[PDB]
Amino acid sequence: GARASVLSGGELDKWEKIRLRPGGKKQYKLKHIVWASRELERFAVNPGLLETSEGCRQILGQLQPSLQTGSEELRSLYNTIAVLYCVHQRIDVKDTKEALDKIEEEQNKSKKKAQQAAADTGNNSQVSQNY
Ligand SMILES: CCCC(=O)OC[C@H](COP(=O)(O)O[C@@H]1[C@H](O)[C@H](O)[C@@H](OP(=O)(O)O)[C@H](OP(=O)(O)O)[C@H]1O)OC(=O)CCC
Ligand SMILES: *C(=O)CCCCCCCCCCCCC
């Protein structure tokens, strides 16, 4: 149809399903979509970007390099913006982590060139046992 609000009827469905964390018991809710909308405007970023598959991608670009020295305020954003972004990119995740990895994989070439100082340690890989 047309473009309005952040998450439409369909998106709202999957959104409520997605969880803030993989090992948590607090699913996603409108409270998180609005909580970020009010926090975005504070960072000179209009909340209108949250309802755009493009904006969500840009917002993450500024938080990506900020994650290094970002507080709970930053992490929270990257969390919501993540699950939301995936939704707008025709992606269906289960938690905030799954939605995060999907992005890190698309910008894996950029990440490598954005952590020279943080490129002197091991990086163990996580496997999936259950479903
Ligand atoms: C009056 C407040 C207004 C309000 O309702 O604001 C909506 C929320 C903040 O409120 P909250 O939902 O209570 O806070 C969250 C819970 O304690 C959760 O258990 C914890 O997870 P874990 O990582 O510890 O499992 C979250 O991370 P930490 O930052 O604690 O790590 C924490 O933010 O905005 C957000 O930041 C959500 C962004 C996705
Ligand atoms: C226009 O906005 C895009 C159309 C999205 C495809 C529709 C599939 C979702 C099912 C719609 C019915 C929802 C009834 C609550």
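In order, the residues displayed for chain A correspond to 2-132 in Swiss-Prot numbering, which applies throughout.
Positions of Cβ are set from backbone N, Cα and C atoms, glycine also.
As recorded in Swiss-Prot, the features of this protein are as follows:
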type	residues	note
MUTAGEN	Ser9 to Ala	Loss of ability to fuse with target cell membranes and infect host cell
MUTAGEN	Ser67 to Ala	Loss of ability to fuse with target cell membranes and infect host cell
MUTAGEN	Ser72 to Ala	Loss of ability to fuse with target cell membranes and infect host cell
Neighbour count (Cβ, 10 Å) for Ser67 (mutagenesis position): 17
Fewest other C-beta atoms within 10 angstroms, as judged across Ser9, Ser72, which are the mutagenesis positions: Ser72
Cα-Cα distance linking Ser67 (mutagenesis position) and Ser9 (mutagenesis position), given in Å to the nearest integer: 29
